[PDB]
Number of protein chains: 2
Amino acid sequence: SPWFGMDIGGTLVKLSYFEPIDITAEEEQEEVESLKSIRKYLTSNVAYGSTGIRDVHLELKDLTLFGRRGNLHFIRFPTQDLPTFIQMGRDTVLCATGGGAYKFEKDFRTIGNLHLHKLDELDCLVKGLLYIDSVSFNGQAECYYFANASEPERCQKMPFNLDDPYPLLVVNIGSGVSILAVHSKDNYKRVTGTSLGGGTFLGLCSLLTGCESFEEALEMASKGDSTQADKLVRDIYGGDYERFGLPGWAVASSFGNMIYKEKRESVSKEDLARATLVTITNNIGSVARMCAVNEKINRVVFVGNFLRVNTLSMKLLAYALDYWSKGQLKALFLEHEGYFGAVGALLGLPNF
Amino acid sequence: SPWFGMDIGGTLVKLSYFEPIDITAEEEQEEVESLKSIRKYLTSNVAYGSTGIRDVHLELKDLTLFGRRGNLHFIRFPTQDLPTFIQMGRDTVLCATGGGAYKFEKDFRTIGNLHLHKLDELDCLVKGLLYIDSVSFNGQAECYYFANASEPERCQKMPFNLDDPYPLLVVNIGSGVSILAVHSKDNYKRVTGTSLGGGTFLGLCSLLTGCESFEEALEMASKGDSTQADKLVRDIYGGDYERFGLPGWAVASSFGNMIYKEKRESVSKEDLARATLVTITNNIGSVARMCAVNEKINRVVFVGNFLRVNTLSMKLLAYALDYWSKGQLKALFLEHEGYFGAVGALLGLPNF
Ligand SMILES: Nc1ncnc2c1ncn2[C@@H]1O[C@H](COP(=O)(O)OP(=O)(O)NP(=O)(O)O)[C@@H](O)[C@H]1O
Ligand SMILES: Nc1ncnc2c1ncn2[C@@H]1O[C@H](COP(=O)(O)OP(=O)(O)NP(=O)(O)O)[C@@H](O)[C@H]1O
Ligand SMILES: N#Cc1ccc(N2CCN(C(=O)Cc3ccc(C4CC4)cc3F)CC2)nn1
Ligand SMILES: N#Cc1ccc(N2CCN(C(=O)Cc3ccc(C4CC4)cc3F)CC2)nn1
Ligand SMILES: [Mg+2]
Ligand SMILES: [Mg+2]
């Protein structure tokens, strides 16, 4: 059957699909038309229906997997549209992770003779992350950081080597946030999590601005000034709070200037969008910092699709983690950050 | 002069005023009419102007302070109205803390010959907290907790002894949040803080519901169902996430159900108010838990005026801290929780 791994999250389904490129003359004959139809449908289209997208820039080319050569593809669509996906399927052994592997188990079994194997999401995350870093991103680094994140005229994306990846703090920013401490390939734990994640950004942003997509929320945020909504240390002290080394620009109270009616009446949608992004991002960084200090881990890698096409939040994490840790922690990022669970699920295929 | 301590915060001014009750016959003669006017104005009124309030239930009666007996009064008004207060004053040595002791220093000096002594807010907090617990609340405990916070038919306020108060984690919930680690009477530090505090509750609540006061925000929240806005673990998994011991009722994504337009169209203002309260309160508890674990401190005391007339948030903190710490941390509360800085400032009077 086709080789897939699927991560069904609260918001997005992520699918990794291995396309064989070493099909022999005989193998092409002994392939049933439905399979050929699936393969050409997936490789000849970049949009699937109205909401499915293949992230072509992420494709791993000429990967050797399970003794075959092929291309590894990365595909996403909203969990809300999983009924369409399953209905297309009713027109295979499926390794699946994420909460939806449990929630929609019975729905996947409406596909006759389909074998569903549920795999744990944080176990799939770690395996897929380590795997993709190991094979490289088509010879480039999978992992990167922002050099000189405190100086904007210097701040720039730079590769980071994870050849000895342990220990590692993994911050998975999906709908919510899970924080993992990875000590070895088989020794890892979920430290804690936070409820203020990507779904909070998008949910609050939609309530406050009427935006109707993640991308629109980011576009608004890019044009806004969060300090129109937030109360800063300098709004309370008139300057820095020197005694505890708090700079005047630090946010003392997120949305704290919105207690004044006249400020609520002058704030723009874009300002609110940016304050929402800054609020969520700073809280993620601060929780990550506290977990890193507690776990005695100085490398903090951020994954999940909150950071997809979201350089604002990545740069804010890079600057804030370095600034508030006095340079003791470094923020790391991965090119395939939304897809590690799906890859880890695909990697469980030989166990079945 | 009258004995005052003042804490000028980002949102509220808190004032502690010592009323002597041992005035002798001669002392009453040698008292100038303006002073007599101030004392009778403060003791014969409970509302001052349109926005000042004396919290009569908090009064400490027949306290011995600086070798005199008197009553200690607790008074609050919005920082926005400090210009009115200063203008009334222009119709004394003032010990003052909070960010506004710095920001409004020049304004206080418009009162002729007034000596302003700025004192550090976290230093005043610790001194005032330890002092009030030491003298008791008119013979009752200043400190309390909620017994059996996990069972609602049993949950009840109970006194807690702080006679050896160290070590102590103090979580000061004002506009934002400061977290203090107190190891002794003279050994304490600010561990960290969070920007998601009382001003975030009130600012977001006002944006989302149009409420026009803290009390109205709490009244709305009391009638709402936060699960109409939040995405829970059971919304993602269909039940518990057993592998990591996450119950189905845990919030996976605050406001995470608001990414769906039809849910934004059915959610009530009250639901949004409660989701705002729950979001802020859970984040405060979770940050407090992480700091307590890092500081190796198991007693966590919550202060500041976010918790004033706010039993919902107190009970949520009590339950959440006990539940998520598996009973290793206990949430503590103080009857005079908004006023410790003002008291600590008053206690610095003999140094000048
Ligand atoms: N096209 C998109 N649609 C929706 N959300 C998007 C999109 N692109 C990025 N995001 C963001 O990515 C988040 C979801 O990230 P993701 O890692 O896929 O979480 P999930 O796995 O679906 N949720 P979870 O069950 O908590 O692990 C959303 O909350 C948004 O902030
Ligand atoms: N009458 C009220 N008016 C405004 N806020 C209130 C009131 N009663 C309670 N609150 C809450 O109490 C918070 C302020 O608490 P408080 O401890 O007085 O902070 P502050 O000292 O003024 N701010 P900060 O400079 O950060 O220390 C507000 O954010 C509200 O959530
Ligand atoms: N990555 C990462 C990362 C990102 C942010 C972060 N912060 C920790 C420090 N903060 C704070 O104390 C926020 C704060 C709260 C209250 C006050 C009172 C007026 C005195 C002042 C005041 F500043 C702000 C948030 N930590 N880490
Ligand atoms: N006092 C105190 C206190 C209050 C709350 C608290 N929480 C820590 C545990 N939380 C979490 O992991 C929140 C969370 C995030 C993501 C997910 C993913 C679907 C799997 C699931 C998921 F549950 C919730 C917040 N901790 N302490
Ligand atoms: Mg996920
Ligand atoms: Mg204060």
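Our numbering is plain: 1 for the first residue shown, then up by one each step along the chain.
Recorded method for this deposit: X-ray crystallography, 1.8 Å.
Including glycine, each Cβ sits where the backbone N, Cα and C put it.
For B:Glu121, the entry in Swiss-Prot reads active site, proton acceptor. Sequence annotations record features per position, and here Swiss-Prot assigns acetyl-CoA binding site to B:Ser175, B:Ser178, B:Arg190 based on experimental evidence. As a published mutagenesis entry, B:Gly9 to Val (Swiss-Prot position 19) appears in Swiss-Prot alongside the note: Loss of catalytic activity. Where Swiss-Prot documents B:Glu121 to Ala (Swiss-Prot position 138) as a mutagenesis experiment, the accompanying text is: Loss of catalytic activity. For the published mutagenesis B:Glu121 to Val (Swiss-Prot position 138), Swiss-Prot gives the following note: Prevents acetyl-CoA production. Record note (Swiss-Prot), mutagenesis B:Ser178 to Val (Swiss-Prot position 195): Retains 30% of wild-type activity. Refractory to inhibition by acetyl-CoA. Exhibits a 10-fold increase in the Km for pantothenate. The unchanged residue is displayed. Here Swiss-Prot notes a mutagenesis experiment, B:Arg190 to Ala (Swiss-Prot position 207), with the remark: Loss of catalytic activity. Under its mutagenesis entries, Swiss-Prot includes B:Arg190 to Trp (Swiss-Prot position 207) with the note: Increases affinity for ATP and decreases affinity for acetyl-CoA. Increases acetyl-CoA production. Recorded in Swiss-Prot as a mutagenesis result, B:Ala250 to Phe (Swiss-Prot position 267) carries the remark: Loss of catalytic activity but can bind ATP normally. Swiss-Prot lists B:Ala252 to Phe (Swiss-Prot position 269) among its mutagenesis entries, and the accompanying note reads: Loss of catalytic activity but can bind ATP normally.
For the recorded positions B:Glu121, B:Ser175, B:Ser178, a Cα-Cα cutoff of 10 angstroms around B:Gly9 (mutagenesis position) retains B:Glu121, B:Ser175.
Mapped onto three states, the DSSP output places B:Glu121 (mutagenesis position) in helix. Put simply, of the recorded positions B:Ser175, B:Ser178, B:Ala252, the one whose Cα is nearest the Cα of B:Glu121 (mutagenesis position) is B:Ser178. Of all the Cβ atoms in the protein chains shown, 30 others lie within 10 Å of the Cβ of B:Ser175 (acetyl-CoA binding site). In the vicinity of ligand 3, defined as a Cβ distance under 6 Å, none of the mutagenesis positions B:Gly9, B:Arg190, B:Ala250, B:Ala252 are placed. There are 20 other CB atoms within 10 A of the CB of B:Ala250 (mutagenesis position), with all protein chains counted. Listed in sequence order, B:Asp230, B:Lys231, B:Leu232, B:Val233, B:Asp235, B:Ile236 are the same-chain residues six or more apart from B:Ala252 (mutagenesis position) with CB atoms under 8 A from its CB. Among the mutagenesis positions B:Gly9, B:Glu121, B:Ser178, B:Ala250, B:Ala252, the ones whose Cβ sits under 6 Å from an atom of ligand 4 are, in sequence order, B:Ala250, B:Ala252. For ligand 2, the nearby recorded positions are B:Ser175; that is, of B:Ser175, B:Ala250, B:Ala252, these have a C-beta under 6 Å from one of its atoms. In this structure the C-alpha atoms belonging to B:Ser175 (acetyl-CoA binding site) and B:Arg190 (mutagenesis position) are separated by 16 Å.
Of the deposited chain, 7 residues are missing between B:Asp91 and B:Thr92, and the straight-line Cα distance between those two residues is 14 Å. Just so you know, the Cβ of B:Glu121 (mutagenesis position) picks up 30 other Cβ atoms within 10 Å once every protein chain is counted. Non-local neighbourhood of B:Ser178 (mutagenesis position): B:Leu122, B:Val171, B:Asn172, B:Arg190, B:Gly193, each in the same chain, at least six residues away, with C-beta under 8 Å from its C-beta. Comparing local CB density within 10 A for the mutagenesis positions B:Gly9, B:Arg190, the maximum falls on B:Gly9.
B:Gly9 are the recorded positions among B:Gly9, B:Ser175, B:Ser178, B:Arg190, B:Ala250 whose C-beta comes within less than 6 Å of an atom of ligand 6, given in sequence order. For the recorded site, B:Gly9 (mutagenesis position), the DSSP three-state label reads coil. Among the residues the record lists as binding acetyl-CoA, namely B:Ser175, B:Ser178, B:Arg190, the two farthest apart have Cα atoms separated by 16 Å.
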